[PDB]
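Chemist: I have a structure I would like to understand better, so I am pasting it below and will then ask my questions one at a time.
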Amino acid sequence: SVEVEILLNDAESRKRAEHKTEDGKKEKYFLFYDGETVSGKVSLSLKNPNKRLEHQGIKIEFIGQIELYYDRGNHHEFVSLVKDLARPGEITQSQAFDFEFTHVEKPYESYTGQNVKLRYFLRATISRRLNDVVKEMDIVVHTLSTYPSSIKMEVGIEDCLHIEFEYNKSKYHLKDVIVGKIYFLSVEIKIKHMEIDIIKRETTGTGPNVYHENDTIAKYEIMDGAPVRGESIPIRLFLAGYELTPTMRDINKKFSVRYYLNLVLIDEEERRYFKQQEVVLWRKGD
């Protein structure tokens, strides 16, 4: 009947970006940053030039919302901009309408999680008697940060089985390298297994309930049973190869995405020793 398209000014001139959708598959989208104007036009195409189209209005909305999978259809919009493009009337021809949203606040980076999604999109609606024609196009938003030592954590018991992991920063950009050292402070008991993990923890608030999802992004296993006091081991973790998002902290009080270095030690007696410490991941502007 009618084919609605959303078309941005400078479509093929503006940056795209890859973003994973709910299935886990990648795809590209127009990339925007906080503030940036969002402008283009809504293009209507009449299926048969020989036929009128009665509507109760045509509008374009810019929306940023958080969708909680445990309350799925109940969207939480945090930015909503509405521009009416036509009064209730009749379409008797193919045509387009211009729109411009200036000063578009986008305080949060796009995110597609396990129990939650944060997305921005344009929505064109042709209001109708029975059912509206709705067309959405997603855009992706990134947030850039900038930042300027050494950090230590330890696992185990003093003077028994005791390890120390030291690394260079408490914050890393998404293509950074985590550079550190395992120091064997004391190897009284034999080491059955050791590893350093990067763990992503997704915390989702929905109603009176909190949901928790952990994803082990990387595990660097330490080799052999050769350790003796004073011996150390170098660690270099390249973040770039991994799928990583910036840290997201209490986004509109609905969810957090946090990253942790997690030190795992299993002794010859099958005993687990865990320690973890947060690293803040941030996105660096090219």
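To match Swiss-Prot, the residue numbers of chain A are left as they are there, and the shown ones run 9-156, 160-297.
From the backbone N, Cα and C atoms, a Cβ is placed for every residue, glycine too.
Okay, these came from Swiss-Prot:
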type    : residues  : note
MUTAGEN : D42 to A  : Disrupts interaction with SNX27
MUTAGEN : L152 to A : Disrupts interaction with SNX27
MUTAGEN : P245 to S : Disrupts interaction with VPS35:VPS29 dimer; no endosomal localization; when associated with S-247
MUTAGEN : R247 to S : Disrupts interaction with VPS35:VPS29 dimer; no endosomal localization; when associated with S-245
Chemist: Could you tell me the whole-number distance in angstrom separating the Cα atoms of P156 and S160, on either side of the 3 residues that were not modelled?
Modeler: 11
Chemist: Reported as an integer number of Å, what is the Cα distance between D42 (mutagenesis position) and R247 (mutagenesis position)?
Modeler: 33
Chemist: Give me the Cα-Cα distance between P245 (mutagenesis position) and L152 (mutagenesis position), rounded to a whole Å.
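Modeler: Each residue's Cα considered, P245 (mutagenesis position) and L152 (mutagenesis position) end up 30 Å apart.
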Chemist: Does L152 (mutagenesis position) have same-chain partners at least 6 apart in sequence with Cβ under 8 Å from its own Cβ, and which are they?
Modeler: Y41, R294, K295, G296
